[PDB]
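Trainee: Shown below is the structure under consideration.
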Amino acid sequence: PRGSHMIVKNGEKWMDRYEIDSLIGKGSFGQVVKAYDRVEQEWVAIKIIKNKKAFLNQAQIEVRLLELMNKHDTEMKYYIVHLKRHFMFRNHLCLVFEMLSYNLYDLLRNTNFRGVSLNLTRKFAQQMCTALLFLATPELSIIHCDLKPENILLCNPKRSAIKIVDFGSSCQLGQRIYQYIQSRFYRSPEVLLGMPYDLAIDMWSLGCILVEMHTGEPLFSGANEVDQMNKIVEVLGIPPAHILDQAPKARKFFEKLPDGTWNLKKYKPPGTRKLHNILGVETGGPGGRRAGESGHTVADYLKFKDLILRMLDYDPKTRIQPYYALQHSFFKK
Ligand SMILES: Cc1nc2ccc(-c3cc(N)nc(N)c3)nc2n1C[C@@H](C)Oc1ccccn1
């Protein structure tokens, strides 16, 4: 056997138990196959980790975090994909999951990137904030570290229930091992700036994800780290001095002046790309496509806009935390 991937043959049966149906996924971690578990009589998704020591080490962390989670009593743990069991087979670690449906990016593609309704956006946001409240449980303190539409799956194609997958980049608070993390579009300023991070980076990612779900377009579509930070500054302005003063990578993006103030190195002027206009609050919503529509009033959009700007706080110490996000007027019945 050569290369890092397992040789998968559709039709084969593993350990007189799993009937392999099809290769349904391929990522940097390895592969995902659909299999029929003859013993429990159900479809499962088997995540097959590459036989490369770095990947096996990180997948053992994923297993430990998923077993810590799936054992907590609360009904909140059901927003996290269920790890059924794991086993070694042909020198690969294999993680067995419940079979889920397609991811929120596929849902955007299905709308021809016009976005989903503010009402469906709100349902996704409530479940996501509840999942993040669960991860923030003191005995867990799990940072997902790779929230993106691709890592949020529908349970069922005809329903709005979601779960979070892929804890392959995850760590617990105080066990940071990667200086470079998060998918670029959803990467928090503290990570771009090479600072130590905490659970607040997942709330940043969530703010980005919810705007994209409603507009159909990434809020911050950087081609690279410098473009990413410049796109963030277009919307939010120059980060606070107290943060840049302790940021290892401040000078990758910004320059300190005699005055002790920071500006950009070497785009719209800072803070002039208003979320007000990105969302089309007063001009019929994204691309004007929601004009008049029920559920899409200026009052609705101003509540949504307010919660997003609390999620996109530059300061990880004052960025809105999940419990408080769930108390926001955006969610009030
Ligand atoms: C349909 C389905 N049910 C699933 C159940 C579990 C998982 C899954 C995938 C990964 N990376 N990490 C965990 N912890 C669980 N993925 C499922 N998928 C999507 C697979 C096909 O692709 C995907 C989906 C997401 C990411 C990569 N590839």
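One-based numbering along the chain as shown.
Heads up, header says this was done by X-ray crystallography, 1.9 Å.
Heads up, the Cβ atoms here are built off N, Cα and C, so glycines get one too.
For reference, Swiss-Prot lists these features for the protein:
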ACT_SITE  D146  active site, proton acceptor
BINDING   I24, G25, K26, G27, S28, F29, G30, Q31, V32, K47, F97, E98, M99, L100  ATP binding site
MUTAGEN   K47 to R (Swiss-Prot position 188)  Abolished protein kinase activity
MUTAGEN   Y180 to F (Swiss-Prot position 321)  Mildly reduces kinase activity. Does not abolish autophosphorylation on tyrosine residues
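Quick one: how deep are these features, and who are their neighbours?
Mentor: For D146 (active site, proton acceptor), the number of other Cβ atoms no farther than 10 Å from its own Cβ, over all displayed protein chains, is 21. In the three-state DSSP scheme, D146 (active site, proton acceptor) falls into the coil class.
The Cβ of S28 (ATP binding site) lies under 8 Å from the Cβ of no residue that is in the same chain and 6 or more residues away along the sequence. Following the DSSP three-state reduction, the secondary structure of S28 (ATP binding site) is coil.
Using a 10 Å Cβ-Cβ cutoff, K47 (mutagenesis position) registers 25 neighbours. DSSP assigns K47 (mutagenesis position) to a strand in the three-state reduction.
Listed in sequence order, the residues of the same chain lying 6 or more apart from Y180 (mutagenesis position) and placing their CB within less than 8 Å of its CB are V191.
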Trainee: For a Cβ distance below 6 Å to any atom of ligand 1, name the recorded positions from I24, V32, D146 that qualify, or say none.
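Mentor: What lies within reach of ligand 1, judged by Cβ under 6 Å, is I24, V32.
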Trainee: Quick check for you: of the recorded positions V32, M99, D146, which have their Cα within 10 Å of the Cα of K47 (mutagenesis position)?
Mentor: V32
Trainee: Note the 7 unmodelled residues between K266 and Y267, then tell me the distance between their CA atoms, whole Å.
Mentor: 12
Trainee: Measure from the CA atom of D146 (active site, proton acceptor) to the CA atom of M99 (ATP binding site) and give the result in Å, rounded to a whole number.
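Mentor: Just about 20 Å between their Cα atoms.
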Trainee: Looking only at DSSP and grouping its letters into three states, which state does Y180 (mutagenesis position) belong to?
Mentor: coil
Trainee: Give me the Cα-Cα distance between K26 (ATP binding site) and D146 (active site, proton acceptor), rounded to a whole Å.
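Mentor: Computed Cα spacing between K26 (ATP binding site) and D146 (active site, proton acceptor) is 17 Å.
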